[PDB]
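Engineer: Before I ask anything, here is the structure I am working with.
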Amino acid sequence: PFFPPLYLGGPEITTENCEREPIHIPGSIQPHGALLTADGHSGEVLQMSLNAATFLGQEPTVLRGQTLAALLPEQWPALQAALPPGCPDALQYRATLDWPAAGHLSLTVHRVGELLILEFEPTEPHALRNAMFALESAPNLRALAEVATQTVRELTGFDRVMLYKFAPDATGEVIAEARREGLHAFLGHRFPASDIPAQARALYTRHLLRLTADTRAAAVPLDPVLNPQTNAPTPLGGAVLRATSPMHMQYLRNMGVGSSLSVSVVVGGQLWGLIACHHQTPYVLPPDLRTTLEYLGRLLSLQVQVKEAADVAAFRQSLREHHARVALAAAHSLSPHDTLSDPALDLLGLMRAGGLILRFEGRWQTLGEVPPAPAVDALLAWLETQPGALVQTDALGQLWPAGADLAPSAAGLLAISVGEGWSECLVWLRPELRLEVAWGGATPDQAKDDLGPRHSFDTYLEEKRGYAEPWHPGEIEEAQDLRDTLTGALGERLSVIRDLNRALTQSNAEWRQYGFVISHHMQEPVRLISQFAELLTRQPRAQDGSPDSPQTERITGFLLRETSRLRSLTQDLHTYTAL
Amino acid sequence: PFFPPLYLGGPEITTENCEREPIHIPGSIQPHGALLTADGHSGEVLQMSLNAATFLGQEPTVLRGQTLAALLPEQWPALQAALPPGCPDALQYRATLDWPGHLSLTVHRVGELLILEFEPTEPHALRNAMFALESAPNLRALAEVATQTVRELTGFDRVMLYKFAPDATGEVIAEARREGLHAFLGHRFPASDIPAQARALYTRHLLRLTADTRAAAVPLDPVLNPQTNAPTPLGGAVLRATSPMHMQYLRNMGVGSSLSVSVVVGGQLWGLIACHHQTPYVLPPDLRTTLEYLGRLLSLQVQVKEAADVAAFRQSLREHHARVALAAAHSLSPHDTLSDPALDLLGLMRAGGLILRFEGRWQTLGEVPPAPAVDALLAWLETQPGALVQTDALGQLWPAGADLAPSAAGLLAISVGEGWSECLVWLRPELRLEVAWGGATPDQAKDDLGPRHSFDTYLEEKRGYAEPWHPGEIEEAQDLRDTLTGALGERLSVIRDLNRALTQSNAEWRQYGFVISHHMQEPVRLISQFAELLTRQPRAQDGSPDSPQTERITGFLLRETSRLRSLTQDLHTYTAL
Ligand SMILES: C=CC1=C(C)/C(=C/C2=[NH+]C(=C\c3[nH]c(/C=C4\NC(=O)[C@@H](C)\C4=C/C)c(C)c3CCC(=O)O)/C(CCC(=O)O)=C2C)NC1=O
Ligand SMILES: C=CC1=C(C)/C(=C/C2=[NH+]C(=C\c3[nH]c(/C=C4\NC(=O)[C@@H](C)\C4=C/C)c(C)c3CCC(=O)O)/C(CCC(=O)O)=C2C)NC1=O
């Protein structure tokens, strides 16, 4: 949430509270035109710029309290047709006028809710068509970048044109350039995340072009300053004459620039880069030449998509035979440890790494160049806390500070999680390499020291330690193809272990059956002998001749049935053991 | 492989051999310009059109055997700079000339040859059009804004945005026309009308036209290339003469002038912007350029609006997604979580019948076909190679299950894992379908030798068709698939541990089964060896039996009574364990 503006009452903006700044509501314009705000229905003038009286050529008492029907006889009914109520504020309408005083004026109109903004500017071969075909025929991405910068400098006649590109970590890098002879080179120089605040990145995805005609210019405000309808500051998001933030104005003065111009490159609802332009002297570009730039904004935004997709397709043509066998093996494998650790597939050459870690079942077997054993278990605990399905890093020292000492063995890391929860995984490791980064001006740590912008824009060398070979984007697309084959083959790996679990229940069915029957079928004969031991006590106690005394061998003939009981038992005990 | 052309010696083209036709090598041009071919290095003229003598204004003996340095004083060194040797043939160069009226020149390089084309030449429309498309709400709405804008600039009779299905049949999705004319809107068209080599060409080159349908083709002399002794390729030629097949097709339709612009999304042909005019009509080259911007601007804006339609549809089914994904990730029993009518896994996909197959038992829910036919269907899915099967008509793909139409017409299938071991199937019932075909149906396209006469509304009754799947539903389904295959990792982690516990129980059976069996053999021998004592002493007068010692004999079987006492205790414990 941003702070209120200066005219209403707000704090002075420094380096601490830059993220919260009213950029889109300056309440002022740059002095090479005039501004009028009007009702969406009536057409009555509500606000004016102070210089509008001179720029049009009427008294300011006349213009205030006047319908647009008076000013624009032809334009007014055609303007209402183009911009109906309840439309996106990004939609613009442009028309040329014949004003007798000024000569020729170019008019721009857009609708912010229940208000109509108006902007006025002075106005007057096959270049674009030849440029279009030049981009759609460029071989690679670096080559496309070169063709853009050259072409833009030709049309515009600027001092310096450069294609600026954002990293996924929101830090800039100049990737192409074309300059006037006898000047500095800004090529390669990386730049902080602090220079471009986050709300500006939010704006530049919506509106696509802005400029500054003069850096040492004074802002011309509006009267009345606040909107009559809402009693709030008037929004100037889609305004071309939106006055630049006083912060950024100071930044270009120290650089030595008079005129700025940028065009936002947008890929799939995201800010991919900028086409930034500098001029040493104050300079104004005609509106009919700004239009030509806006086509090159949209043409590039399409052509970036194609060339980046052709680079990854070309890289994944070299590693074709090396892919085919790896994918064929890790799909029919039931033993993951004794197929993927085999140095006939060389699963360190596919990803061009030093150390590979394979984790399946519950034993981390090793291959290549790996760190000491206790530190590996410290690393695998850190991956289980990580939420995704793939972990990609070039510097491990920043993400995990405990493993900053493991730099010589493992600096870069690529990780896959087959399944979910990091139970089974694969890890690639790249060794440490010497790294020197050329920062334009100052490093990101030195950006928060000064109260305003930095003075120096020279080449600065920083020694970075804990950095490996950065991963090619083709390798990560390769890796995710491997992941989904190992998770796909998991379906056949469960289909077997269920069948082995079914066979063990059959063996447990035998143990409980034989363990119960034989135990209780033993209890009767052993009681039968012990109850015949009762007979062996009944006879010789009396010591006299019993009526069983003759048939004592028939009594023995009765325990002969009992001897044959244990005889049949001991035979059955050996058979059930054998199974 | 295409047949050789007519001038060299080839067969007459009919409906049978349309797929094999030399389209890109006609050896002729349309007669509203002139053509010159030249060496890539020397600049000597090698071939000419027959009408080039009149169109430029020199004798044809003069022009043949002349350098380009003579003709173009300014252009020649700037032309060589723009097109270096070994460049894509798609790259073009254009320049305006002052010929004593005005000529517009177009040049491109096919290998070791330089093609040249000549054509007669002379506010904020485009800029306002650009912002109109980038502000359209939906895809249908964007289509409307394109057609209107194109008709305004060009002044054509009929403009229509044409769109291909993934099965390569056309459908007109937007239109704008002159008042008092037929409406072609909605009408579907066959795969036969646009051959496959033309679809291969239109991905490379993006614009072509026909200025007159009843025009005679003006050929080249010499007809064959001097360098290679082969026909001269005219792929990237604007004045490439139209195929005699397609020329007949527009005559029966009642069209004089054709123009189309190829829409290209991600290296694929998405659609066309087709234009018709009843009268012969020529468009100036400076107005063709304006169309070519609208070709590229649309190709970007199609991508955005289609992605916003799927994002909007998958906002309604947000709470209905969240619970389903949360349950089918922690589930260990798939059958007794997903068949539960508290998640309603027939409402997510708006279907009649759901089949769940896990372990090896197909439980049913909703409206399902008879039981033996289900096993016939699951055998057909196992032969299918992919990870998702998507169909609206099952009758065409699987002819054996054409009788199962009332229960199952449409099908969506997922394979959790691989090999169709475990799956999910959705089924939609049969619905009445009437399709409006423009002219004739695809079966009636192969009957006639040439093009069809009728272009009127034709009604065909189609049976075996359900509600066609919304593309947002298929993106929803593939999100479910990867959660069920993802949760499979935890489902194996458990069944191994249960397999470890059953080996412990098998270790007990083999231990107790061996020991007790052999430790029983001794006591039973001890009783049988005491039966030996019972044979030795059947009378008291023997050396062993004394009346006091008979209770010590009983004292010896007291050791045997304590044997079975210790046994019966051990028999109850090993039963419990
Ligand atoms: C050599 C390379 C190079 C870089 C790295 C670069 C960055 C850059 N900043 C931009 C915008 C803004 N930056 C800040 C704030 C700060 N600027 C800082 O550096 C510190 C002092 C700071 C705050 C702590 C603000 C308020 C704005 C919005 C201004 C507005 O539109 O009202 C723009 C777009 C403007 C344009 O087109 O030139 C770019 C491209 N300009 C270059 O040409
Ligand atoms: C009302 C809707 C509508 C439809 C459905 C339609 C189709 C269509 N056919 C096209 C192309 C070709 N067709 C054929 C051949 C055949 N044509 C048939 O119908 C049968 C007889 C046949 C072979 C068996 C050939 C050789 C070509 C390549 C021409 C060349 O480049 O030389 C084009 C692009 C041309 C253009 O801009 O008009 C389209 C868009 N034209 C429409 O406006």
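Residue numbering in chain A adheres to Swiss-Prot, whereby the residues present occupy positions 7-130, 137-591 in order.
Every residue, even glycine, has its Cβ placed from backbone N, Cα and C.
When I checked Swiss-Prot for this same protein, it listed these features:
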BINDING   A:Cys24  tetrapyrrole binding site
DOMAIN    A:26-94  domain 'PAS'
DOMAIN    A:152-316  domain 'GAF'
MUTAGEN   A:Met259 to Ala  Binds PCB (in vitro), but difference spectrum is altered
MUTAGEN   A:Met259 to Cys  Binds PCB (in vitro), but difference spectrum is altered
MUTAGEN   A:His260 to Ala  100-fold reduction of chromophore-binding activity
MUTAGEN   A:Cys289 to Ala  Binds PCB (in vitro), but has aberrant spectral properties
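Give me the local environment of each listed feature.
Structural biologist: All protein chains shown were included, and the count of other CB atoms within 10 Å of the CB of A:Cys24 (tetrapyrrole binding site) stands at 16. Secondary structure at A:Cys24 (tetrapyrrole binding site), taken from DSSP and collapsed to helix, strand or coil, is coil.
Long-range Cβ contacts of A:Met259 (mutagenesis position) within its own chain (separation 6+, distance under 8 Å): A:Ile19, A:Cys24, A:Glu27, A:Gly464, A:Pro465.
In the three-state DSSP scheme, A:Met259 (mutagenesis position) falls into the helix class.
Cβ neighbours of A:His260 (mutagenesis position) (same chain, under 8 Å, six or more residues apart in sequence): none.
Around the Cβ of A:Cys289 (mutagenesis position), 24 further Cβ atoms fall within 10 Å across all displayed protein chains.
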Engineer: I'd like to check the chain gap: with 6 residues not modelled between A:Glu130 and A:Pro137, what is the distance in angstrom between their CA atoms?
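Structural biologist: Unmodelled segment endpoints: Cα atoms separated by 16 Å.
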